[PDB]
Amino acid sequence: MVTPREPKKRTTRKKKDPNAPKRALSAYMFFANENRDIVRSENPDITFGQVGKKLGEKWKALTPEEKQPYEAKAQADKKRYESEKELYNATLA
DNA sequence: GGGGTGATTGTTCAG
DNA sequence: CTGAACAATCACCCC
């Protein structure tokens, strides 16, 4: 329970850092990237309250393997920023 | 020697 | 604008 699942005002958090790399995207962004268009492309009638919520459920519904593309794309984006972070310190300090 | 924190990321949708 | 559900993350730094 190190990560409380209770609301704590979250959204485009403010700034905090000299260069502030800003970690990396998530397997949900890369996957949601493919879906967003797909999902909504198959349900242009359903709004965010359908495509979104249904996105998450179907997200984990696929399976780790199905995630390989994005999830792996997550480690890819993880390094992407990892560069701006290695410099974040190699420039800020 | 192990812990937990916060910060962030992107979509869609809307008044 | 921005947040809100939806989900993952996980790098960051410490005493």
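The backbone N, Cα and C atoms fix where each Cβ goes, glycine too.
Here the residue is the original one, while Swiss-Prot reports the published mutagenesis A:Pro18 to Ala with the comment Does not affect affinity for DNA. In three-state terms derived from DSSP, A:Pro18 (mutagenesis position) belongs to neither a helical nor a strand segment and is classed as coil.
Applying an 8 A CB threshold to same-chain residues 6+ apart, the list for A:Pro21 (mutagenesis position) reads A:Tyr81, A:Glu84, A:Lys85, A:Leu87, A:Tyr88. Among the sequence features in Swiss-Prot, the mutagenesis site A:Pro21 to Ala is noted as follows: Shows a 4-fold reduced affinity for DNA.
The Cβ of A:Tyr28 (mutagenesis position) lies under 8 Å from the Cβ of A:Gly56, A:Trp59, A:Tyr70, each on the same chain and at least six residues away in sequence. The mutagenesis experiment A:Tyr28 to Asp is recorded by Swiss-Prot, whose note states: Shows a strongly reduced affinity for linear and circular DNA.
A mutagenesis experiment is reported in Swiss-Prot for this position, A:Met29 to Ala or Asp, and the note states: Unable to form 75 bp microcircles. All protein chains included, A:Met29 (mutagenesis position) registers 14 other Cβ atoms within 10 Å of its own Cβ.
Quoted from Swiss-Prot, the note attached to the mutagenesis of A:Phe30 to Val states: Does not affect affinity for DNA. When Cβ atoms from all protein chains are considered, those within 10 Å of A:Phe30 (mutagenesis position) total 19, not counting its own.
According to DSSP, A:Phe31 (mutagenesis position) sits within a helical segment. For A:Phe31 (mutagenesis position), the same-chain residues that are 6 or more apart in sequence and have a Cβ closer than 8 Å to its Cβ are A:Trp59, A:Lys67, A:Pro69, A:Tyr70, A:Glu71. Among the mutagenesis experiments that Swiss-Prot reports, A:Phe31 to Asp is described with the note: Shows a strongly reduced affinity for linear and circular DNA.
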Exercise. With an 8 Å cut-off on Cβ-Cβ distance and a minimum sequence separation of at least 6, pull the same-chain contacts of A:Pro18 (mutagenesis position), or say none.
Key: A:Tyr88, A:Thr91, A:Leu92, A:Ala93
